[PDB]
Amino acid sequence: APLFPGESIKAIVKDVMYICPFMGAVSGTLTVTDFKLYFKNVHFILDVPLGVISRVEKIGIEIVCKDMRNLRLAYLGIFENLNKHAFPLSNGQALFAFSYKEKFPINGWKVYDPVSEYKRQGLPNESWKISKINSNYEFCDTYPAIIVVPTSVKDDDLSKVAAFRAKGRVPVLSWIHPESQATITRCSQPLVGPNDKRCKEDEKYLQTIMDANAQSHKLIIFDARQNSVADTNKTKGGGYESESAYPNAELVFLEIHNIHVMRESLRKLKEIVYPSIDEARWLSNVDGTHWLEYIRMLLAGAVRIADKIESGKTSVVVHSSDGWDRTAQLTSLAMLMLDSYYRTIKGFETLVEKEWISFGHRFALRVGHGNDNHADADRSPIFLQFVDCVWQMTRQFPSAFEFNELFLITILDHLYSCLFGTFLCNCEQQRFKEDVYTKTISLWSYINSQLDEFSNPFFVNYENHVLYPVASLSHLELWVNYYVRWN
């Protein structure tokens, strides 16, 4: 079997039967490495990263995968080896990323530089400064080391605001309009609780964010959640900004459902796409998953944010509960609509590095890297669902993005594979602790060393206006190239 630099064979068993869903059963040799399982017949090639493996179960072995397929095998050896190497963090080993020894002409770790990105946006300026208050992750330990905040806020006041926001995730700048100065700041829910606690500093801080947009007379807060779910959160000590505490602000709910319904949705969708589609009942089954309605809700949400910035010329604040699953989906979809830089390949890479990775989407937890707890309720395809949305925009706007569909699918494949450092861990701090930036390779090193493979030939770089995709089921499609890829 073929091997990456740093990859080692763990087992090679001959005469093993792979069971196609339809085309019977092939004979071949099964190699297990610490990176992948490999199966060859002599041509028939099955090449499957152990990262995509969710659970292994004797039936006679069933391999449940995370990329819309299963595998059936007919035979330490096999079971124990797949288990040991598919789930190394459950077995005192490291993820493969840390052994990968390839060297690329381009270093992906240099693609995103926070200070450069802020500078690309016109920052700092008179109203927004680069703050180092979190340079040791002591201020908010799930936030990146660098944040952008209003010039006028004192560090002591920011700390009070942090005590009033879940996990200390205070409002910080995500994007600023280069003409109006309207901004998208992001945060987590305020800790109001059932007795309507108030924090003068929080109220005052939201007010300074508004005053930084000097022409504007109000501030909009998009709360990603359903009204009912925000109310539940309120009884638990969370909640949202009130009309009376935040006088110059107005809050609206985007009604996006919680991470568990998204997991359940994708689960139902896998049932009907693999091993085969029953086309006689395809229409209702797919409808029954509600997968495309949740896509629509998100795109509709992001358009509202985009429209308010671009047309309304009004600064907005996006928050959810912890401000790192739906918040990250919404700010980055709206930024993508607003700023054509992010529709280039390097721009989209900074967008994922910044809004997703540097701000703490819990990738390790949400995806389950190298951990065997398949039933964990903290796993959810939040990032996948986001990439689907992005794919929706490339399809309504087939010349607007520099990257192509294979770019997006390649990202999803390496979301699971752990070949690269890029989607490792749950927050920036964890990444410095675990030596990710020194012991692992960036996904973008690979992608950007082979740009032609991932480029949209139809791309036109002056399609640089705000894009408002149409959030209607009539204008959306099932991403069959990804979801039905395996048959």
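Quick note: numbers on chain A are straight from Swiss-Prot, i.e. 98-139, 144-160, 171-186, 194-605, in order.
Structure determined by X-ray crystallography, 2.1 Å.
Each residue, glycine too, has its Cβ placed from N, Cα and C.
If you take the C-beta of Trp442 (phosphate binding site) and look for same-chain residues 6 or more apart in sequence within under 8 angstroms, you find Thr260, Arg287, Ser306, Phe477, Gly478, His479, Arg480. Taken from Swiss-Prot, the feature phosphate binding site applies to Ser439, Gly441, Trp442, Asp443, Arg444.
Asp443 (mutagenesis position) counts 24 other C-beta atoms within 10 Å of its own C-beta, drawing on all protein chains shown. Under its mutagenesis entries, Swiss-Prot includes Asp443 to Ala with the note: Abolishes enzyme activity.
For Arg444 to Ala, Swiss-Prot lists a mutagenesis experiment annotated as follows: Abolishes enzyme activity with phosphatidylinositol 3-phosphate. Reduces activity with phosphatidylinositol (3,5)-bisphosphate. If you take the C-beta of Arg444 (mutagenesis position) and look for same-chain residues 6 or more apart in sequence within under 8 angstroms, you find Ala342, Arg343, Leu372, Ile374, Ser438, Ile500. Classification of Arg444 (mutagenesis position) by DSSP places it within a helix.
According to Swiss-Prot, the mutagenesis experiment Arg484 to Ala carries the annotation: Abolishes enzyme activity. Taking the Cβ of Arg484 (mutagenesis position) as reference, residues of its chain lying under 8 Å away and at least six apart in sequence are, in sequence order, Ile377, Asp443, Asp496, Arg497, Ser498, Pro499, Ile500, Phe501.
Applying an 8 A CB threshold to same-chain residues 6+ apart, the list for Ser439 (phosphate binding site) reads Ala284, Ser306, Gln307, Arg343, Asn351, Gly356. Neighbours of the phosphate site: apart from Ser439, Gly441, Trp442, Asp443, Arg444, residues of the same chain with C-beta atoms within 8 angstroms of the site's C-beta centroid are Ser306, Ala342, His437, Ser438, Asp440, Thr445, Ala446. Within the same chain, residues at least 6 positions away in sequence whose Cβ sits under 8 Å from that of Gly441 (phosphate binding site) are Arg283, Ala284, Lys285, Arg287, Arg304, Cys305, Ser306, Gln307. Flanking an unmodelled stretch of 7 residues, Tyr186 and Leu194 have Cα atoms 13 Å from one another. Gap between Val139 and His144: 4 residues not modelled, C-alpha separation 6 Å.
Across the unmodelled segment of 10 residues, the C-alpha atoms of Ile160 and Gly171 are separated by 5 Å.
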